[PDB]
Amino acid sequence: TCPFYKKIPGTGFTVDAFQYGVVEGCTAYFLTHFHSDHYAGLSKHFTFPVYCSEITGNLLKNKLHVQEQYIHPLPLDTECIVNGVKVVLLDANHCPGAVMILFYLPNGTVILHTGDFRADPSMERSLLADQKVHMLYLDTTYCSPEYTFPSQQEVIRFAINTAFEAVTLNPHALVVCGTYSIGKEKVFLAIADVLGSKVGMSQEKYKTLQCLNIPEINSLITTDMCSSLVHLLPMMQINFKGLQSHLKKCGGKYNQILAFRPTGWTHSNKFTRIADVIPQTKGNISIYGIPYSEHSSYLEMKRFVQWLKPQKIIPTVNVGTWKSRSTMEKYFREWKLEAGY
Ligand code: NI
């Protein structure tokens, strides 16, 4: 059965609620983004209307085979009526196609559901500037002050400089980048661009990237592994065993691997600056863990919420323990007393 925080009061609508079977009273199912925890339950046998971005729509049709008649894509930054209710989709600064949804309820209440997001000051000049929000359904993944990490720009600067240095010293090194979902594509795209290479990958991953509306993508990626010195591999293969095994397959073209594992936050964030990050090394194989986040830091979250001044907050992440729920409520009360709403 569908939990409360996935229902939108005063509407026939749910958000990211496909794993509960037919939800009683649901006339339209919203999908914020194409990540498996959120789409869990969709397939070619789904026969209710799905509302989402154009990009999420491309992925539902091609990767999950949802039939076209049930896919309803909406443009961003545009007032749309759905089953007699005004809605707007906004860029969430998460993975490709990810949105936040503004719902303008028939009774005058305004609700923002962030989906998954990485809060940014640019959001303070979207259509959010224009009006009040009574309820905020908030991505609270990193809602605790220990969660610090650098900007995406600094993380990419580090990865580019690391890769370019290593391959310039050794033209016979291969670069490998881990992936398990959409998102974080800038890591592998930026590295390939500095090196003058296309990114090589499996047929399945190539298919997924071809759904994303990335400008000039055909110039950036390929299934021909042999032409490419930046390869993508599933994240589970990014270890000394997996990588040895991959170097065997390359037919003595390369004598060194440098690999990148994009993670979210890890505890080594609490001590080490991005500049000072070092790899794990065994022989001619090195592996860097880099903290490229597509979710708000604590400070980014706090800034957004203090700016929006919502009347009520409903967390959508870390909701399963009493201690988590209590901790989050404490921070919402400080933020409110500090800013005066
Ligand atoms: Ni996500």
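All chain A residue numbers match Swiss-Prot; in order, they span 700-1040.
Per the header: X-ray crystallography, 1.6 Å.
The backbone N, Cα and C atoms fix where each Cβ goes, and this holds for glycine too.
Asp838 (mutagenesis position) falls outside any helix or strand according to DSSP and counts as coil. Experimental mutagenesis at this site is recorded by Swiss-Prot as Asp838 to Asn, annotated: Impaired nuclear focus formation, reduced interaction with PIAS and increased sensitivity to cisplatin.
The Cβ of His994 (mutagenesis position) has 22 neighbouring Cβ atoms from other residues within 10 Å, across all protein chains displayed. As a published mutagenesis entry, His994 to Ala appears in Swiss-Prot alongside the note: Impaired nuclear focus formation, reduced interaction with PIAS and increased sensitivity to cisplatin.
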May I ask for the distance between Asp838 (mutagenesis position) and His994 (mutagenesis position), taken between their Cα atoms and rounded to an integer number of Å?
8
Can you tell me how many other Cβ atoms are located within 10 Å of the Cβ belonging to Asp838 (mutagenesis position)?
23
